[PDB]
Amino acid sequence: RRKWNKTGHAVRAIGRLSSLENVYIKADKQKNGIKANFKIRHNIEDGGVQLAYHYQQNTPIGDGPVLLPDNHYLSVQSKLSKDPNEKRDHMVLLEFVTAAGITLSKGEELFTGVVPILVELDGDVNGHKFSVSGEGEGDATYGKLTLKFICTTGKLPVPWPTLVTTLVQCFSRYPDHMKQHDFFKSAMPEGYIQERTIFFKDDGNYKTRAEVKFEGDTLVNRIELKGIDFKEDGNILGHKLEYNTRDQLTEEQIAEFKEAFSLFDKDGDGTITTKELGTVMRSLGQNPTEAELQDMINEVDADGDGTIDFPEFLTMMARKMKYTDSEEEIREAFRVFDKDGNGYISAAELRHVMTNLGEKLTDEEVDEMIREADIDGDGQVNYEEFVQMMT
Ligand SMILES: [Ca+2]
Ligand SMILES: [Ca+2]
Ligand SMILES: [Ca+2]
Ligand SMILES: [Ca+2]
């Protein structure tokens with residue numbers, strides 16, 4: 001019956017492979033350091049997403065030699081939670097961060113074990129001031145951080161999720177073939193200055209400056225933050241963002257991702273190659289080049305082997321499900337079906353898409369699908385009915 005799921009997930013998979021969701025790092029020779037750019041998604045409580053576009057620069061505090069890396073990225077897995085015995089406004093954070101993006105230093109020695117962390121933030125967003133203190137520990141062997149933060153000035157005037165990126169990338173796990181690309185540990189113990197501008201789409205921006213360095217045996221991140229131009233009714237000052245992660249995979253969701261994986265993995269060997277990916281995308285009426293295919297795989301290719309293996313696919317789909325897609329992204333998916341751009345998916349346009357995915361399909365399982373999605377009753381699927389089908 002409902003294989004709006006199978007094809008829904010394949011659309012989600014291709015959308016993910018066509019997007020840039022990681023933390024992209026590049027050398028900045030003029031500053032003897034690095035710069036980064038990335039996009040963060042903050043789910044909006046009532047539906048929708050609030051995008052936050054980050055630009056970042058890091059410069060070493062010391063004069064010692066540092067590693068200036070080839071282009072690569074960090075991939076972050078975050079989980080936010082609450083301490084049931086904590087009365088104060090607070091956030092508990094657990095993060096695993098790994099570098100990738102490149103295919104197959106003295107300061108790094110400071111990170112072979114568990115290192116205590118302290119974080120201190122003083123903030124001012126549209127004149128609303130606040131401070132946060134955090135403490136915990138990092139275990140870079142696994143890319144792992146555990147921290148608890150408290151708003152020490154009372155009530156935090158912005159949502160906790162918007163501060164996560166600001167509140168120690170020296171704890172990232174760099175794989176063995178990428179150790180010469182880890183600028184962050186190479187700058188230790190004297191540390192680095194990290195600066196960002198963060199643009200919240202349709203809203204204001206944060207500007208941050210931080211000093212990250214060892215003070216005795218503790219890695220300390222001391223930050224100032226200034227936010228301007230926020231809407232007093234927007235998602236940030238109006239506190240409309242979801243807090244809790246949404247990290248639960250109902251095992252049959254995993255079975256669903258497996259079914260989607262098999263659309264790509266047509267030889268059944270448990271990994272997707274460029275040839276397989278290209279075969280799927282041509283069937284959907286696209287024509288990416290070999291280089292575009294390699295770049296798409298590289299975006300999720302944790303091990304650098306040039307293919308997406310089943311666990312790498314599960315990891316990418318888990319993250320795609322955790323965060324809401326923007327209207328622009330959903331419209332792009334909708335355009336895949338709405339081939340004539342009239343704003344309506346007809347049973348003919350729908351036939352075409354699935355029948356190209358290899359869905360041996362006839363003529364009433366098709367219409368049973370239209371029926372499922374067809375809420376107003378006009379015999380077609382419009383954008384708003386489509387949005388729901390992608391949920
Ligand atoms: Ca395969
Ligand atoms: Ca791989
Ligand atoms: Ca149409
Ligand atoms: Ca309709």
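Residue numbers in this text run from 1 along the chain shown.
Recorded method for this deposit: X-ray crystallography, 2.0 Å.
Any Cβ shown, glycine's included, is placed from N, Cα and C.
What Swiss-Prot says about this protein:
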- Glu95 to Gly (Swiss-Prot position 222): Suppresses the 399 nm excitation peak, leaving only the longer wavelength peak at 475 nm (MUTAGEN)
Point to revise | Cβ atoms near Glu95 (mutagenesis position) (within 10 Å, other residues, all chains) | key: 20
Study note, to complete from the structure: Rounded Cα-Cα span in Å across 15 missing residues between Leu104 and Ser105 equals 20
